[PDB]
Structures are given as C-alpha cells and as structure tokens.
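K.L.:
I'd like to ask you about the structure that follows.
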Amino acid sequence: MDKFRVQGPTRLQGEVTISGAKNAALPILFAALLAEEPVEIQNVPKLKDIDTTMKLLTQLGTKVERXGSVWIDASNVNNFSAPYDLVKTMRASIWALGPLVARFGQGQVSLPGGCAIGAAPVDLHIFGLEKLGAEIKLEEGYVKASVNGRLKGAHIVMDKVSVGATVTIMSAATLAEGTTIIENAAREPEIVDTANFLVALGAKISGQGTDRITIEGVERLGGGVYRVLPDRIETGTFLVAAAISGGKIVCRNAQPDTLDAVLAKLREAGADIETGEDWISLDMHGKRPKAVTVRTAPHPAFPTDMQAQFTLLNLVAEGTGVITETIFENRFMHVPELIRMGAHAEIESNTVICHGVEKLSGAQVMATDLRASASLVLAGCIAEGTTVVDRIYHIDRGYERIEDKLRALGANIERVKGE
Ligand SMILES: CC(=O)N[C@H]1[C@@H](OP(=O)(O)OP(=O)(O)OC[C@H]2O[C@@H](n3ccc(=O)[nH]c3=O)[C@H](O)[C@@H]2O)O[C@H](CO)[C@@H](O)[C@@H]1O
C-alpha cells in the first residue's frame with residue numbers, strides 16, 4: 001500500500017496547472033455512452049477513476065483510447081451490464097445506468113458502496129429514471145433499468161439536490177420522447193459541463209447551472225469534441241495549499257467563476273486573491289490564515305469537496321473556526337487524523353469546531369477518502385517533521401499528479417511502498 005512521506009514545514013509557493021475536472025470528465029465519459037458517433041473528450045485528467053471508467057466503458061462495448069483527450073467510440077455498445085468487479089471502486093459507476101437504458105432500452109449496474117464519506121444511495125437516480133418511464137429493479141446488488149421503446153419526458157421535481165442524480169436524469173432525458181424538466185437540479189459547474197457536452201452531441205438542454213434544467217429529447221446523439229472544464233476542487237486544494245503555508249500560488253488553466261464561494265472564503269481567511277480569465281492567484285504574504293466559518297451546500301455555495309481542505313485551514317488558522325458539513329454524513333474522517341497532528345477540534349454532529357494551532361506535528365495519518373487524503377498531504381507539508389499519509393491510492397483516484405504538483409510548489413514529498 002503506497003504512502004506519502006512528507007517532510008515539513010514547507011511553504012507552498014509557485015504555480016500549478018489545473019487538470020480537467022474529475023467531476024466533469026466522469027459524467028461526460030458516461031454520457032458518451034449516448035454517442036452514436038466518434039467523441040473526443042479533451043482535457044481529461046489522468047486519474048484512476050478515469051481508468052476505471054474507461055475500463056467499464058470498454059466492457060460495455062465502447063471503443064476507448066486516451067493519451068490529453070479520451071477518444072470514445074460508443075457506436076457498438078452491446079453489453080448493458082456493469083459488473084461488481086468493474087464498479088466496486090467507484091460510486092460514479094451509477095452513471096452508466098441512465099445512458100444505457102436511454103439508448104439501449106436496458107441497463108444494469110452493480111451498486112458500488114462508495115467511499116466512507118457517506119452512503120451511496122441512488123434513490124434519486126432511480127427516481128428520475130422511473131419518472132422517465134424506466135422500470136427499475138433492485139436485485140442481486142444490482143440496479144436494473146428497462147423501458148419499452150423510448151424514455152419519456154417528465155417533470156421531475158428533485159426533493160433533494162443531487163449532483164449525481166441530476167447527471168443521470170439530464171443524460172437519460174436527452175434521448176427521451178418529449179421534454180424533461182429537472183426541478184431543483186444540481187447547479188454544479190460539472191452539470192453545466194456535462195450539459196454542454198450533451199448539447200455538443202446534438203442534445204437539447206437549457207437551464208444548466210440553474211435549479212431548473214430543461215431537456216428536449218432527441219432520437220439520437222451523434223459525436224463531437226468537448227473540453228472538460230478545469231477541476232475546481234483541485235484548484236481549491238492548491239489555493240488552500242498556499243493559504244495554509246504562508247505561500248503564494250498561481251493556478252493556471254483555472255476557471256475562476258466556479259469558485260466564488262471558495263474564493264470568498266479564502267478572502268475571509270485573509271488571502272490576497274487575484275483572478276484572470278483562466279487563472280487564480282493566492283498570496284498569503286507569509287501570513288497565517290484567519291479562521292473561518294464554513295457551511296457546505298450545493299453549488300454555488302461552499303463545496304463539500306473543499307470541506308476537508310478548509311478544516312485543515314481552520315486547524316492551522318488564527319482563531320476559532322466552524323465547519324458545517326451538510327452534504328455527507330461521514331465526512332469528518334480527517335479530523336481525528338489532524339488532531340493526531342496537534343490540531344484542536346471538537347465535533348458536534350455535522351459541525352466541527354476548530355481551534356487553530358500555530359503548528360502541526362508530523363504524524364502517521366490515514367487517508368480515508370479523496371479530499372481528506374489530499375488534506376493530510378497538505379497538513380504534512382506544513383507540519384513540523386515527518387508525516388506519513390497511508391493509503392494514498394485514495395488520492396490517485398481523483399488527483400492528477402498531485403505529488404509532482406506539490407513538489408513543484410516546494411513540498412518535500414515522497415511516494416513509498418510497504419502497506
Ligand atoms: C463523481 C462526482 O462528481 N462526485 C461528486 C458528486 O457526488 P454525488 O453525485 O454522489 O453527490 P450527490 O450530490 O448526489 O450527493 C449529495 C447528498 O445526496 C445524497 N443522495 C445522492 C443521490 C441519491 O440518489 N440519493 C441521495 O440520498 C448523498 O448520498 C449525499 O448525502 O457530488 C458531491 C457533492 O458536491 C461531490 O462531493 C462528489 O465528489
């Protein structure tokens with residue numbers, strides 16, 4: 001089991017080029033199942049999740065290749081089942097379901113359990129699919145979908161905001177008969193990205209980015225070329241990296257507009273931030289961050305995907321900070337890890353009360369999920385001494401070359417083996 005050996009403290013400064021959004025490349029890769037014609041998805045990050053996705057696609061009968069871009073040929077998709085062995089490591093696997101039934105009249109996906117930040121119920125996916133006319137069956141640890149003829153447009157009122165379900169529903173609706181309305185749709189930039197991708201294929205979608213998405217189904221989707229938007233969470237992660245280390249950083253290939261809340265939060269922490277068309281600069285001026293209050297919520301609010309990072313920020317900030325996680329139920333795994341590093345925090349249900357300390361101490365800590373893993377590595381960067389982050393495979397799933405990137409920023413980091 002690989003681990004990150006990190007030597008701190010090290011001020012994180014310099015530049016980083018933001019990779020394509022894992023969160024947009026994923027739903028787009030899946031949406032590509034809808035494409036009858038060649039598809040080119042550009043700016044796709046090199047992540048384990050992308051590999052897993054590519055493998056899954058291939059299993060379905062998709063022709064897939066990659067470098068920067070991922071080339072997809074789903075003309076011959078002829079296998080409508082995503083087996084446990086292929087979906088097991090990735091919650092996003094559910095995305096194969098919608099495209100499959102929407103295009104093929106049938107699909108089945110083994111239910112992945114998802115990472116420990118919280119359960120992965122897919123009731124909203126099923127809900128929307130059912131609304132679209134699909135018959136859903138939960139059997140054999142599988143979610144089975146079918147429909148006679150085409151899916152049918154429907155007015156789908158989402159009682160909960162779901163990034164994943166919004167993608168499934170939006171995607172599936174592009175092939176439905178008639179118009180679909182997704183009320184209370186997730187607004188995430190990844191939804192906009194996926195919607196734009198769909199449109200590039202011939203889909204009729206509007207309202208993406210707003211709480212109301214309108215899809216006018218079409219008989220079939222063609223092909224196209226689409227560039228995945230920058231990874232806002234990667235961007236936020238690097239920003240925080242500088243923000244907690246008294247550093248200065250410039251994020252290249254960034255999309256400032258996808259980070260309003262995070263940037264404002266960083267400003268609250270005292271960061272000197274500037275933004276350009278495709279870049280974001282953060283300058284701490286050697287300053288310690290100021291503690292902040294964070295309430296995660298659906299886009300455009302503060303992203304739960306920045307939660308662990310901000311917890312860290314608070315933990316080394318000046319003052320008492322409060323972080324409320326409203327999206328996931330088990331997303332405080334990083335807290336004990338950080339406390340082992342000398343952090344001071346109390347958890348009250350979905351809120352973590354942070355008491356920033358001047359300095360962390362290197363420790364043996366364990367990555368439990370994507371964001372937390374990255375958080376721990378950052379903590380190792382600024383902590384005094386040696387930090388060993390175990391199970392970095394977590395980070396490999398969703399970060400492209402974080403090791404290289406961190407190194408380029410001055411981090412003393414090493415990937416080691418040994419369970
Ligand atoms: C691959 C990808 O893009 N992952 C992101 C996506 O995941 P994900 O799509 O899983 O996020 P959701 O928005 O759907 O989940 C939000 C909340 O809704 C619940 N829920 C979701 C679906 C459903 O059918 N029923 C249900 O109860 C969840 O378990 C959680 O408690 O959005 C999250 C919220 O910004 C991010 O943190 C994840 O990194």
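Header entry for method reads X-ray crystallography, 1.9 Å.
The backbone N, Cα and C atoms fix where each Cβ goes, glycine too.
Residues annotated as active site, proton donor in Swiss-Prot, with experimental evidence given as evidence: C115. What Swiss-Prot records for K22, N23 is phosphoenolpyruvate binding site, and it gives a large-scale study or a structure entry as the kind of evidence. For the mutagenesis result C115 to D, the note given in Swiss-Prot is Significantly lower binding of phosphoenolpyruvate. Swiss-Prot documents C115 to S as a published mutagenesis change and attaches the note Loss of activity, but not of substrate binding.
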K.L.:
So if I measure Cβ to Cβ from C115 (mutagenesis position) and keep only same-chain residues at least 6 apart in sequence, which ones fall under 8 Å?
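P.N.:
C115 (mutagenesis position) has long-range Cβ partners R91, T368, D369, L370, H394.
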K.L.:
Cβ under 6 Å from ligand 1: which of the recorded positions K22, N23, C115 qualify?
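P.N.:
Checked recorded positions vs ligand 1; flagged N23.
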K.L.:
Looking only at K22, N23, the binding-site residues on record, which one has the least crowded Cβ, with the fewest other Cβ atoms within 10 Å?
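P.N.:
Least crowded of the binding-site residues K22, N23, by Cβ count within 10 Å, is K22.
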